[PDB]
Amino acid sequence: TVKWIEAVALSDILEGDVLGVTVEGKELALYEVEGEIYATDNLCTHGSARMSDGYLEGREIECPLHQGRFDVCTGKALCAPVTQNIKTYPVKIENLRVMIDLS
Ligand code: FES
């Protein structure tokens, strides 16, 4: 199923920005990487931590706790302590707006 839901106006995403959004009740992180936007779940897989409070360095988001890192394009866990990949979501831009597929 692909079901596109509007997330933010794309002005809201500056360069190399991570932004936390809440869409249909779901907390998601939007990342800007070299002109593309990616989306993951906003909760770390290792603990209670929000990705959007972390540090985005190129395509790697560092959790605000523990030094765990994910690749934002694939969701792959990149270093200890994170071992479970983070869920990624399809993104597109329509206009104008950043849309996310929550299905
Ligand atoms: S809570 Fe994110 S690495 Fe531990």
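Using the numbering of Swiss-Prot, the residues shown for chain A are 2-104, in order.
Keep in mind that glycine also has a Cβ here, set from the backbone N, Cα and C atoms.
Per Swiss-Prot, the feature [2Fe-2S] cluster binding site maps to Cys45, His47, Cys64, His67. In the three-state DSSP scheme, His47 ([2Fe-2S] cluster binding site) falls into the coil class. Less than 8 angstroms from the CB of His47 ([2Fe-2S] cluster binding site) sit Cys64, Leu66, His67, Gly69, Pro82, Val83, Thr84, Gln85, each of them six or more residues away in the same chain.
Residues annotated as domain 'Rieske' in Swiss-Prot, with sequence analysis given as evidence: 6-101.
Under its natural variant entries, Swiss-Prot includes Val3 to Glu with the note: In strain: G7. Neighbour list (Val3 (variant position), Cβ cut-off 8 Å, at least 6 residues apart, same chain): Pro91, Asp102, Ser104.
Swiss-Prot documents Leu15 to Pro as a naturally occurring variant and attaches the note In strain: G7. Counting every protein chain shown, the number of other Cβ atoms lying within 10 Å of the Cβ of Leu15 (variant position) is 8. In the three-state DSSP assignment, the secondary structure recorded for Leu15 (variant position) is coil.
Of all the Cβ atoms in the protein chains shown, 7 others lie within 10 Å of the Cβ of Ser49 (variant position). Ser49 to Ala appears in Swiss-Prot as a natural variant; the accompanying note says: In strain: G7.
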Around the Cβ of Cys45 ([2Fe-2S] cluster binding site), how many other Cβ atoms lie within 10 Å? Please give the count over every shown protein chain.
26
For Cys45 ([2Fe-2S] cluster binding site) and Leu15 (variant position), determine the Cα separation and express it in whole Å.
23
When the number of other CB atoms within 10 A of each residue's CB is tallied over all shown chains, which of the binding-site residues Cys64, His67 has the maximum?
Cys64
For the recorded [2Fe-2S] cluster site, whose residues are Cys45, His47, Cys64, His67, find every other residue on that chain with a C-beta no more than 8 angstroms from the centre of their C-beta atoms, and list them by sequence position.
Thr46, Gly48, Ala50, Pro65, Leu66, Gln68, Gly69, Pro82, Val83
Between the Cα atoms of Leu15 (variant position) and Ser49 (variant position), what distance do you get, rounded to the nearest Å?
26
